Amino acid sequence: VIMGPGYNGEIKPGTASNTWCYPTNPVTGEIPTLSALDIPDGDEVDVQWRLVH
Amino acid sequence: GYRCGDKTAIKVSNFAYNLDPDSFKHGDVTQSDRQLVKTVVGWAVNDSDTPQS
């Protein structure tokens, strides 16, 4: 059993009426990679302007 | 209690000692007897016929 902050978070052998649980088939939380945003060729400032607007 | 055992510590260091002249006190004053430091002797000779000063 795991105890609360008042108990200083102690983990001790025991039992309780509730229980922390974890997915048996966890999902990856990796950040998806999206399709690239293509900016037309141009001057540096123009490209930045198109990006930030 | 939470994090009991992480007791606060009070550290003393960097001691320095000034001096207060106005705090002066003295005990019994002892004065010694007069002691002869030095002596010079001489002769004043008058072989004339009148007193000389």
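Following Swiss-Prot, chain B shows residues 184-236, kept in their order.
Every residue, even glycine, has its Cβ placed from backbone N, Cα and C.
Other Cβ atoms within 10 Å of the Cβ of B:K208 (mutagenesis position) number 4 in total over all chains. B:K208 (mutagenesis position) carries neither a helix nor a strand DSSP state and counts as coil. The note that Swiss-Prot attaches to the published mutagenesis B:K208 to A is: No effect on heptamerization.
Under mutagenesis, Swiss-Prot gives B:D211 to A with this note: No effect on heptamerization.
According to its DSSP assignment, B:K221 (mutagenesis position) is coil. Every protein chain considered, the tally of other Cβ atoms within 10 Å of the Cβ of B:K221 (mutagenesis position) stands at 4. While the structure shown retains the original residue, Swiss-Prot records the mutagenesis experiment B:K221 to A with this note: Impairs heptamerization.
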Rounded Cα separation (Å) that holds between B:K221 (mutagenesis position) and B:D211 (mutagenesis position): 29
